[PDB]
Amino acid sequence: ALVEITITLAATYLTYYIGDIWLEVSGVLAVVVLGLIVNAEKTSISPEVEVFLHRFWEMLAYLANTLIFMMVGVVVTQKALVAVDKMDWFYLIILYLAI
Amino acid sequence: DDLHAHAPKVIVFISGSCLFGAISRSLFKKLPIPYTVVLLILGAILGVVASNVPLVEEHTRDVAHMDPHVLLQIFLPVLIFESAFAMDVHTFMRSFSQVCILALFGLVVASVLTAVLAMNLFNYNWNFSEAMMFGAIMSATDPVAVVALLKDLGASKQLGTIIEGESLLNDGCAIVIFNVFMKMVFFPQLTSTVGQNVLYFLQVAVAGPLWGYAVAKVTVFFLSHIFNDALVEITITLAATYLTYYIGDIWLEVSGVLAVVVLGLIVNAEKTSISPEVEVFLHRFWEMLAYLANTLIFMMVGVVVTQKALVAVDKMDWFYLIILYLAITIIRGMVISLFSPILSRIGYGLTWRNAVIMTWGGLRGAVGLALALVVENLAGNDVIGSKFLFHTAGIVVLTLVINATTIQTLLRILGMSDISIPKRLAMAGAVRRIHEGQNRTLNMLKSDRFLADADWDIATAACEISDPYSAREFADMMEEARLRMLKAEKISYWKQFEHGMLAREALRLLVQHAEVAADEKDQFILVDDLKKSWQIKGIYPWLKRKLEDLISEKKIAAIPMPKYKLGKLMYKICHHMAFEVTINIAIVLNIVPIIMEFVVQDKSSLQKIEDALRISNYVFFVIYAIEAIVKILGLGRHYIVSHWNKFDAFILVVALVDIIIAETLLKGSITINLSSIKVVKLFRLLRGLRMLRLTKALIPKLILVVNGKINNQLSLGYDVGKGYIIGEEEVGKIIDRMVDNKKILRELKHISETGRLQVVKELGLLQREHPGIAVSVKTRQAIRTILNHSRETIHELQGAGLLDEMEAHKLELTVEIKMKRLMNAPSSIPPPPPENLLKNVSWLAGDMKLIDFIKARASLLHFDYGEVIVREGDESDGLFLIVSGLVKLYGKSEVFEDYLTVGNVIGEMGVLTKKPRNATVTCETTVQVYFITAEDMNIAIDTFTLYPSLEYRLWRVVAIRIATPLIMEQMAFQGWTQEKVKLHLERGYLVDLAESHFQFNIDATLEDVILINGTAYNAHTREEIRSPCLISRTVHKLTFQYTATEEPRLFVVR
Amino acid sequence: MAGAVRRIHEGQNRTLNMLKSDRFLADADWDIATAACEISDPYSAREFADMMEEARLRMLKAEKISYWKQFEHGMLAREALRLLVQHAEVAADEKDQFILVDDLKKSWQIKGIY
Amino acid sequence: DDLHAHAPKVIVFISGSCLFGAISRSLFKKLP
Ligand SMILES: CCCCCCCCCCCCCCCCCC(=O)OC[C@H](COP(=O)(O)O)OC(=O)CCCCCCCCCCCCCCCCC
Ligand SMILES: CCCCCCCCCCCCCCCCCC(=O)OC[C@H](COP(=O)(O)O)OC(=O)CCCCCCCCCCCCCCCCC
């Protein structure tokens, strides 16, 4: 099981890194295709291994989301709120309606 | 990217390390060589390649040159916590002293000897500190392969546990000593005063475990209150581990490794708080993290060594490496042999073969490599940089190549890998049964029509499942009978455990007792003289602590309600919990002012600080005075009645005196005399005593925890006893089937019955001693059983297809949440009053009119020791309900003897059949009984004749009581557990004999029918039958006739 | 859901009676009758044509149960089960037409032509 | 540590973020 999980992790990260830096190519699309293909042919993985993998990836995504959300607040409060006018809130409302 | 853009290149290195580790693991699965050696070789090759090609250098520069702090803080906690988590905590604690002594003393002696050897033999001019660091690095072990082998061969589980615990403690202590001497060497700090050194040692050696214990308690408490959240639990575990290590090591300098070890052990022990699936996931998660860390370290060390250490090396370094390997191998064995007497005469002891296996299993691991890398990075001189890493890597490689490869051969030579003959026979039987089943399924498949063209070569590819392993008479008969009893007990215990009633610790205890009895010659398992006493005992100053806590808590039972003024309002305010909350809040607020004042004394900011402190002190004094006014008033002298309030009054008086003295200090009093004017500490230090006023609340909570622990102990003991009882019963029936030789069945049955009766009496007395915890234990068992059966019903409904997955998952989640909430329940419960006990009796339970007829009737009787409630042969004239106490029944029914306790009835059969008493019952303790007269019982039965008549319910209870032994005897190894038979009999019903001559067809649906008390006949033979007896399938048809002397009562099922 | 909750309640009552009949567990507090995890049910809260509709729905349910049992035994797979359930539901939605017309709805999979 | 010793301070931030996320998830389970 350890070998399978490590293979999945290394494959994902190597795919993204190599595709984006060397032989410049859309890394995000490659990772999307790789994930979809692995999801389709998931019978190769053992049952318990896939059961573990689902929760593992869910937890990793949760960690990433939490980190990004925590960081954005600090950065905004330290930099963006310094520069703002009375019309920016009006523009924000208009933009919300427009989108 | 352009200009100065740093694309993280560590990602490529880490991913490549993982890929190489996977390849090495897959390729060398069969070869004895560990894959870590291959990893080291690959790392060395990569380093040599990178030393020439500039491009590869950039991708192996920031990972092969990590700052030591990052390396430690990122990798050590993972390894330590994984090692602590994986271990079996209970077996480790059962022999804690042995492991502690071994680890600590052996590590110290080995490090000292290795340091002296390095100082003398080696030509390097090293001082004692460097040699001690060297020895500490070289004295750390990591026995994974040996533990795995010992586990898989299934020999000496205690040996594997001992090895694991010793390795863990060795790693912790080695890290501690290495940190101490590294600080001594690379960061000299002036002199070393005796007091400063003593304080430093006390801190590093005590504050660590305490900090870890506190963190573990808090984290476990928080985890116990999480329902339906796996991500939260996993994140909490990770954050707790890393925060513990980081905070303990950096802020409030303390041994982080020890704290993490303690936290991991504590979390492992109390892992019932975590949900099942969550813990199953956590095990694999931590295992994978540890594997990743090991792979990364092993890959890094090879590159670093090939790039730095191999540059500086002479022809004598290899000779020194060989000598050092020999010396450490000799030293480990010498230490183990020397400490053998102490840990053998006491503790568990050791055998010479076990000592040899332990000596040869000391494989160095990754902790030594990490410490060597830290040392190498901390210096720029060869005399300590190259030599340390070179020797460490050489020793690691030599150990892995030689000891790991030859451990299996060493095990074989000692003859510790043999296979027990019974295990081989069981495996052969299982394989034969599997083959028979496969052949039957193959025939069924062949008979099919849609599958006839399928190639039948699959008979070879059908997964044969080839069996592994390749390949005066009285004394022997008694040995065989003893072994048969052992096997029967093991099967009964294992069935009970699988059904979810035997628990885990109880099962281990029973299996160990059975195995020890088997090892001994001519002695039945479970002597019960003392081997079943301590668990039931639960005696230790913890009970003394409980008594002291109970005695300390004292207060006035009641206080008069004065009519002057408002009255009730003031008393309610004073006695309301709001008063206690306000007192606690005031104490907490004043605690901060005391700390601030102490810090200020020890050390316009000063003016503001002084003004704030004075204002806070005045506010706290005013609040305390108001709280005192709330009391005293109305209570009057009662306020001084409780000695506890004296401390509060003294604290308030002292605070007021200090405040008054500090406010003006001009009126007079002391003034010139030595006072707060010259030394104001007495005016502030005593303020800390106010915190002691909160101890009143601490006493109750503490009691709680103590009770908790007591409960647990008692709980376990209780359960174990029950197990044994049940087991004996099963073996009873089993003992009837086999042996077949007279004068032996007595040999087994006498011991079995004696042990059963002794355990029953012990359990009854133990319950009588502690009326509270028993109620909680019984309630918990009832809830667990009900929830288990509800979950089984939900599973059956889902399987039948009548419930979709959404509803099934909802119900399962509800059940799981309720079970988890149950796992956290009060330790003790108040025993119910007798009235509810009478109201809860099963047979009369239901209609409230019957309960009224009973409660308005009946009577309560008190008895003392040796009082004979009933005389043998005395006419049945009333019932009995044990509302408290314990009684012993003796008589002939085989002179059967038994014990009864609270919530049991006695004379049902006499009232239902008007027969003389069965056995004489005598009180073994002051007892209380409910005596319902026979005449009143007959009046009640006559009055109530609804469809579920009282007489019908009583007869149903009696019939179900009688039937169970017969059905159990029917179990001639078939397997019924003596409980599933109860459920099977529950669905039954009494015979509704409207006409005397019913012919109940004996169809396959009815299963079995029992003759409770009556005469039944066959359709053809009409053979006379007298109850009690089982009709048996021989009597094909069951006719009937109207008997006269005895009214015929039959129990039937369908 | 109501039927399942009633069945669970009946099973719990039977188990409670069995436990009460026991001897080693008589002092245990029976307040559990309330704390026994009641499992409260969620959600709070011309004749020929109708008879034919009822018969069609009964056939739908029988087919669903058969497919579910076969899949649980490990023979119906998942994609096949999804196809069968979708066909049953679509037939139920339509009026006066048995599931699995088989005219074309059971052809492409057998076809395998491209 | 002394002189130029970089104790990784990222660990504290990441662990605190995880703790705050857990607290927020637990507290607002019912709130929309
Ligand atoms: C192998 C696992 C799957 C594939 C990889 C997963 C993701 C890998 C990245 C993990 C987070 C670390 C990012 C690297 C740090 C950013 C800065 C940097 O690299 O520049 C050098 C960075 C910048 O500072 P300077 O070079 O001193 O100027 O160098 C340092 O001082 C710090 C050294 C960074 C590398 C430390 C070793 C890696 C730590 C994590 C252990 C391995 C991952 C554990 C498993 C994770 C998944 C479960
Ligand atoms: C929350 C999870 C459990 C607790 C924490 C787990 C372990 C945390 C450390 C993970 C590896 C990163 C170590 C830090 C990098 C070393 C250098 C450094 O910090 O100095 C600043 C480092 C040194 O270079 P300078 O500051 O530019 O001179 O700064 C950088 O340029 C790189 C920025 C490093 C921080 C990147 C953010 C963290 C990346 C990983 C994402 C979070 C963890 C994912 C989950 C892992 C567990 C499953």
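Using the numbering of Swiss-Prot, the residues shown for chain B are 68-538, 573-704, 723-1012, 1030-1190, in order.
Quick check of the header: electron microscopy, 3.1 Å.
Note that Cβ sites are derived from N, Cα and C of the backbone, with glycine treated the same way.
Annotation for B:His73 (1,2-diacylglycero-3-phosphate binding site): no spatial neighbours, criterion Cβ-Cβ under 8 Å with sequence separation of six or more. The 1,2-diacylglycero-3-phosphate binding site annotation in Swiss-Prot covers B:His73.
Cβ environment of B:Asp238 (mutagenesis position): B:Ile147, B:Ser150, B:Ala207, B:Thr208, B:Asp209, B:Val324, B:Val434 lie under 8 Å away, each six or more residues apart in the same chain. What Swiss-Prot notes for the published mutagenesis of B:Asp238 to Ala is this: Abolishes sodium:proton antiporter activity.
For the recorded site, B:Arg399 (mutagenesis position), the DSSP three-state label reads helix. According to Swiss-Prot, the mutagenesis experiment B:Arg399 to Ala carries the annotation: Does not affect the production of voltage-gated currents. Abolishes sodium:proton antiporter activity.
While the structure shown retains the original residue, Swiss-Prot records the mutagenesis experiment B:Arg803 to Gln with this note: Alters the half-maximal activation voltage of gating current. Shifts the activation of the transporter to more negative voltages. Cβ neighbour count for B:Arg803 (mutagenesis position): 20 (other Cβ atoms within 10 Å of its Cβ, all protein chains included).
Cβ contacts within 10 Å of B:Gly1043 (3',5'-cyclic AMP binding site), excluding its own Cβ and spanning all protein chains shown: 20. Annotated 3',5'-cyclic AMP binding site per Swiss-Prot: B:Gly1043, B:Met1045, B:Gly1046, B:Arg1053, B:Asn1054, in sequence order.
As annotated by Swiss-Prot, 3',5'-cyclic GMP binding site applies to B:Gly1043, B:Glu1044, B:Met1045, B:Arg1053, B:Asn1054, with the evidence given as experimental evidence. On its own chain, B:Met1045 (3',5'-cyclic AMP binding site) has B:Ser995, B:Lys1051, B:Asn1054, B:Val1094 as residues at least 6 apart in sequence with a Cβ closer than 8 Å to its own Cβ.
Experimental mutagenesis at this site is recorded by Swiss-Prot as B:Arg1053 to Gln, annotated: Abolishes cAMP-induced shift of half-maximal activation voltage of gating current. Sequence-distant contacts of B:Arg1053 (mutagenesis position), defined by Cβ-Cβ distance under 8 angstroms and a gap of at least six in the same chain, are B:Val989, B:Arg990, B:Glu991, B:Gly992, B:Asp993, B:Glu994, B:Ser995, B:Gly1043, B:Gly1046.
Of all the Cβ atoms in the protein chains shown, 18 others lie within 10 Å of the Cβ of B:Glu1044 (3',5'-cyclic GMP binding site). Each residue in B:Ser995, B:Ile1042, B:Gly1046, B:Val1047, B:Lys1051 lies on the same chain as B:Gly1043, B:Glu1044, B:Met1045, B:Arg1053, B:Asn1054 and has a C-beta within 8 Å of the C-beta centroid of that 3',5'-cyclic GMP site, without being one of the site residues.
Residue pair B:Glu1044 (3',5'-cyclic GMP binding site) / B:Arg399 (mutagenesis position) shows a Cα separation of 72 Å. DSSP classifies B:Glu1044 (3',5'-cyclic GMP binding site) as helix under the three-state reduction. Annotated pair B:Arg803 (mutagenesis position) and B:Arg399 (mutagenesis position), C-alpha to C-alpha distance, rounded: 57 Å. Counting every protein chain shown, 20 other Cβ atoms lie within 10 Å of the Cβ of B:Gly1046 (3',5'-cyclic AMP binding site).
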